[PDB]
Number of protein chains: 2
Amino acid sequence: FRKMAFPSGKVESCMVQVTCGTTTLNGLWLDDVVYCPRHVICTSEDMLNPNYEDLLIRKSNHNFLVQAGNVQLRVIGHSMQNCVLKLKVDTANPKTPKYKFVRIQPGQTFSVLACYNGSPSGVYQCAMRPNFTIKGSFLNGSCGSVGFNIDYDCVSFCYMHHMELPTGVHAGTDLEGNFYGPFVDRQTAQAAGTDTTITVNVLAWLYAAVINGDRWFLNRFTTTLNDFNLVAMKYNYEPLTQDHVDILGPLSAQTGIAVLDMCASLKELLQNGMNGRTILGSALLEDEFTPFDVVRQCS
Amino acid sequence: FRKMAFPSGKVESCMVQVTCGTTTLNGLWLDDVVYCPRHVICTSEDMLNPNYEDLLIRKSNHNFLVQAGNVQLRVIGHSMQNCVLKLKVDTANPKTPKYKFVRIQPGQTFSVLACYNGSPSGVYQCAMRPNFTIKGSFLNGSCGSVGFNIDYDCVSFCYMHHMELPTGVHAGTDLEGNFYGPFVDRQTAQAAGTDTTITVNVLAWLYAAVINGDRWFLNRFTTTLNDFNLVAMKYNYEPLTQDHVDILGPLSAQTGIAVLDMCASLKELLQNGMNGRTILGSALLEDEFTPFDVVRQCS
Ligand SMILES: *[C@H](O)[C@H](C[C@@H]1CCNC1=O)NC(=O)[C@H](CC(C)C)NC(=O)OCc1ccccc1
Ligand SMILES: *[C@H](O)[C@H](C[C@@H]1CCNC1=O)NC(=O)[C@H](CC(C)C)NC(=O)OCc1ccccc1
């Protein structure tokens, strides 16, 4: 099984560039609103400790250069919502898809359309880590790139990119401008908390292995959810939620392997290792495939 | 550093559904021609051992149902070029990109847009293996999905999907209908030649590991090109040519690590193994990033 992004075309048609002075980044053009990171209004020097309310007071509509390719879209209104700017423009995007703004949970995956100067450059799958970072691939000028899922031609936007942490991982907001995690948009030294392994996704990957015939690791034991959660944390695995149990439902039904039975199989893998054996050809337990990713890739 | 695909929107606008009898697959709609695998004209019994020229002479234009979204396109002509069928339609694709048909070489990479019933489903990066298979994610109905590279508005189509081998790897043609590898479009179990590892790509990926702050595998040894190639061939790695050494030039200059110094690193890696350590989070030596892939992503 492979990491597979959603086709990016519906989002590509919504990418624009936003320039303030000499600072350019990307924006998301939906209907007659362009969404973008608010630090576009910062000069290099203002990014250490910016006062965004004060910086925005000095800006008018005419200070914002919004372009779709080289075609200017005139800004007729602006406001700030948390860490994002909303620039109302005079043209409704004719390629606006059916869309939603959603806030995802750690463990959930999404496709990222990496953009520079409003031009799409690449697409790849990311998982939100439990420490609310993503392991992305972003360069200078990538801010305003978005992450999304597509469900039946409806695009659910979940991520907008703002910053890189000193460990090389990345941090950003939802499309209402609220950061994932304890991060802020200031060019200050920030540290991601210690990360953990996404337990629900490892279990999804064990089900994927079982579906394909690799089931040596199935054992004869079961566990309670609470006992599993307490042992999992000793191995720096995330605890399972009730929602996690429910989204494993379809895979449990397909294989006939109860969710808590698979938890006991995983627990034995953590307490004893894999004893030189592999699962789906890998000696490592993969944790960036969700139960939906497994179902979507097998269907 | 992630496996990154090209944005797929320009190709999405070209995918259509092609039905003949009870067989359905995807087609690529460029200008007024639809390109699709020729086995669409085959029934179940036909597939087992088809005589394609004999099967195609007995087909009429109206035997082909081409659908672009909900709208049927009328077939007004049809010819066969090797394993690809060219259906002339009465409507030109209004969103035909600037495009070229190219045949790639083993070791080169491309993006795959996986499609079902003419609708795009996922996008991911593949490399043409030295044995001319690709390790894809394809299911029933995915034939006619295409692989491509994008260079400044120009889409270079290099692959069209036709089948899955018993080992689970995949085989297909260029857009002139010629298979990559010794394969045929017949429903029969076929084996590929013994595969080898793409050495120039492993070296590019090791440079990506260093660009991203990982150096544990480096050493103070050096090696000649020929002495490296002796060990490489012993481990079923493809030979490294002087052209490969040149293509790695920019990556060596960026890191200050001479290519033959990185070859000594890989030689030690091959002879000792990874000792259960990881490089860019991988327990295996990755060979599906070309030097260009690394440069584009890392700069
Ligand atoms: C937006 O394009 C840019 C994306 C960064 C740049 C390179 N790779 C990325 O992910 N975002 C920033 O440059 C961001 C702006 C702040 C106002 C949020 N600052 C940043 O990422 O630097 C982080 C940093 C923290 C502490 C010391 C030095 C740098
Ligand atoms: C086209 O949609 C389909 C794609 C395959 C189906 C499952 N995963 C894929 O990638 N191609 C075929 O079904 C292909 C048609 C032949 C006429 C070329 N046949 C095939 O892939 O099976 C080959 C095979 C034959 C005998 C034993 C085992 C495999």
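Numbers in chain A track Swiss-Prot; the residues on display, in order, are 3266-3564.
Per the header: X-ray crystallography, 1.7 Å.
Even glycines carry a Cβ here, placed using N, Cα and C.
Secondary structure from DSSP puts A:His3304 (active site, for 3CL-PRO activity) in a helix. Taking all protein chains in view, 23 other C-beta atoms sit within 10 angstroms of the C-beta of A:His3304 (active site, for 3CL-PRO activity). The active site, for 3CL-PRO activity annotation in Swiss-Prot covers A:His3304 (among others) and is backed by experimental evidence.
A:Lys3353 to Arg appears in Swiss-Prot as a natural variant; the accompanying note says: In strain: Beta/B.1.351. Secondary structure from DSSP puts A:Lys3353 (variant position) in a beta strand. Remark: A:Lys3353 (variant position) has A:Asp3297, A:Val3298, A:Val3299, A:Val3340, A:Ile3341, A:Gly3342, A:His3343 as non-local neighbours, by Cβ distance under 8 Å and separation of at least 6 in sequence.
Using a 10 Å Cβ-Cβ cutoff, A:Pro3395 (variant position) registers 22 neighbours. Among the natural variants in Swiss-Prot is A:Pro3395 to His, noted as: In strain: Omicron/BA.1, Omicron/BA.2, Omicron/BA.2.12.1, Omicron/BA.2.75, Omicron/BA.4, Omicron/BA.5, Omicron/BQ.1.1, Omicron/XBB.1.5, Omicron/EG.5.1.
The annotation active site, for 3CL-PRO activity is assigned in Swiss-Prot to A:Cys3408 (among others) on the grounds of experimental evidence. A coil conformation is recorded for A:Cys3408 (active site, for 3CL-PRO activity) in the three-state DSSP classification, outside any helix or strand.
For the natural variant A:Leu3468 to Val, the note given by Swiss-Prot reads: In strain: Zeta/P.2. In the structure as shown, the Cβ atom of A:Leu3468 (variant position) sits within 10 Å of 27 other Cβ atoms.
Nearest to A:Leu3468 (variant position) in space, judged by Cα atoms and limited to the recorded positions A:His3304, A:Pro3395, A:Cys3408, is A:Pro3395. Separation of the C-alpha atoms of A:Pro3395 (variant position) and A:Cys3408 (active site, for 3CL-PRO activity): 22 Å, rounded to the nearest whole number.
Among the recorded positions A:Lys3353, A:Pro3395, A:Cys3408, A:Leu3468, the ones whose Cβ sits under 6 Å from an atom of ligand 1 are, in sequence order, A:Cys3408. A:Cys3408 (active site, for 3CL-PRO activity) is 9 Å away from A:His3304 (active site, for 3CL-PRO activity) when you measure Cα to Cα. Taking all protein chains in view, 25 other C-beta atoms sit within 10 angstroms of the C-beta of A:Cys3408 (active site, for 3CL-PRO activity).
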